[PDB]
Amino acid sequence: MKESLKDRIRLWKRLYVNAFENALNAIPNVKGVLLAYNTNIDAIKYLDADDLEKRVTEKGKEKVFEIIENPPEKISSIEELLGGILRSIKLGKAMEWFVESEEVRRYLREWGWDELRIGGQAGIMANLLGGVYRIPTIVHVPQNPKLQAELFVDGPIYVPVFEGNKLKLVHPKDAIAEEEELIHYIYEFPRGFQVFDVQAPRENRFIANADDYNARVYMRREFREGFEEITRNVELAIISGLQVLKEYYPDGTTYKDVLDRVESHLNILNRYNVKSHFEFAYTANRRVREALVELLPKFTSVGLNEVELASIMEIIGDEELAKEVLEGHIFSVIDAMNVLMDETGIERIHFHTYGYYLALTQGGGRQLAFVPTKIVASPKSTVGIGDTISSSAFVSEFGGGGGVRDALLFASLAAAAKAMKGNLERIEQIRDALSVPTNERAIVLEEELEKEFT
């Protein structure tokens, strides 16, 4: 090992422990955070071979196997549900089909699950920011039946309710309504799982989506009529869930009907100087993606990974640039972040990928911040890591905790801590991530940045 590397490793251990100190000291200063819009229920089933075989043969093995090779768009029958699961098994392929039959949804609910946890980017971040970081959190919950409300952890997590004409803020367990259970059913299977002659080449999972409301970005009445009163109780906002929007809907409505309401919400946030952070998850519809980019000028900040930034470069950059960004090639990423900032004028862009983060911020001049991350080799959990990274950096920077680079360092600590432990309960547990070595390949990659930019 070179002396310059050994010196850099020691420098980063220092910056990492200092950035953790700054984050613990500033997070208590955040008056409140608003999380919207997507909250649902995630039901996880660890598939059982004998159970699956018995259900396939119950419904007719022949037609179910026909469906494996002729897969439909949506689940319209129990046979299509089982055929889709076996297809995911045969291919070792992550798949998600929408359940458009109420009868299939009764079958799914009856079949059950092994564990139940909150889903949706606003839902899981309410448990992190409210439950773990102890930040007062207002979360949008489109439908809040008992099964949905109990998935929130204890802490300063709140939903708005109307006591006549006045808006109150209560824990979700105290605001249960006669509303729909929005369940995404997740069927996991290991490598080598076998059913009949079908054998998985990889571990993966098949998702049956039985959630009509988050698919339309449904906004509950408290958020459509009391948004201004809600805004007065928060300092920051994180917006997510718009990636599902379709160009057209069977009732004659379009994505514009939803984005118009989002735009009104942003206007209210900006009138109160609330800092907003948009999670720009992969948006399949290219027109909707273009409109989301046209909405970014009203956001304070936006976060994305290599796949999400490449997807955006497909509509405002060039094709070859997108491919380089997809592979995480750091100079093409930097160009892409400037292409995005030129197009929108947004104040802050946070890029995150395996090994390093980048933050491009605009002030009197554009500043670029770089951080090598802490990689857990065999993580106990990978769900919600990307949202954890993007939300943690935004909240600690705009909470005042040490600056931009330090906010990136805290997010890297939170990501590793979550990966090591599966699920966090208290923010002090993130100190354990200081034990994870910093990525040395990214540490030496910063040498290329200094030669090209100085």
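Along the chain as shown, the residues are counted starting at 1.
Looks like X-ray crystallography, 2.1 Å, at least that's what the header says.
Any Cβ shown, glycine's included, is placed from N, Cα and C.
As recorded in Swiss-Prot:
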- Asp42, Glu96, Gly120, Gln121, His184, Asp211, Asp387: D-glucose binding site (BINDING)
- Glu279, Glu308, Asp387: Mg(2+) binding site (BINDING)
- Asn305, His352, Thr353, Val376, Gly386: ADP binding site (BINDING)
- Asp387 to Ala, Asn or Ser (Swiss-Prot position 451): Complete loss of activity (MUTAGEN)
- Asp387: active site, proton acceptor (ACT_SITE)
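Checked against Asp387 (mutagenesis position), the binding-site residues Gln121, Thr353, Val376 differ in C-alpha distance, with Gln121 being the nearest. The most crowded of the binding-site residues listed here (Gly120, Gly386) is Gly120, judged by how many other CB atoms sit within 10 Å of its own CB. There are 24 other Cβ atoms within 10 Å of the Cβ belonging to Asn305 (ADP binding site). For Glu308 (Mg(2+) binding site) paired with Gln121 (D-glucose binding site), the C-alpha to C-alpha distance reads 15 Å. Across the binding-site residues listed here (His184, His352), the residue whose Cβ sits among the most other Cβ atoms within 10 Å is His352.
Annotation note: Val376 (ADP binding site) sits in a coil segment as assigned by DSSP. Put simply, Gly386 is the one of the binding-site residues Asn305, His352, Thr353, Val376, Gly386 whose Cα lies nearest to the Cα of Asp42 (D-glucose binding site). Among the binding-site residues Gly120, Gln121, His184, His352, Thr353, the ones whose Cα is located within 10 Å of the Cα of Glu279 (Mg(2+) binding site) are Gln121. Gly386 (ADP binding site) falls within a helix when secondary structure is assigned with DSSP.
Distance from the CA of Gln121 (D-glucose binding site) to the CA of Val376 (ADP binding site) is 22 Å. Taken residue by residue with DSSP, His184 (D-glucose binding site) is part of a strand. The DSSP secondary structure for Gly120 (D-glucose binding site) is coil.
Non-local contacts of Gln121 (D-glucose binding site) by the CB criterion (under 8 A, 6+ apart in sequence, same chain) comprise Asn38, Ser240, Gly241, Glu279, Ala281, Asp387. The Cα of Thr353 (ADP binding site) lies closest to that of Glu96, out of the binding-site residues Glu96, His184, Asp211.
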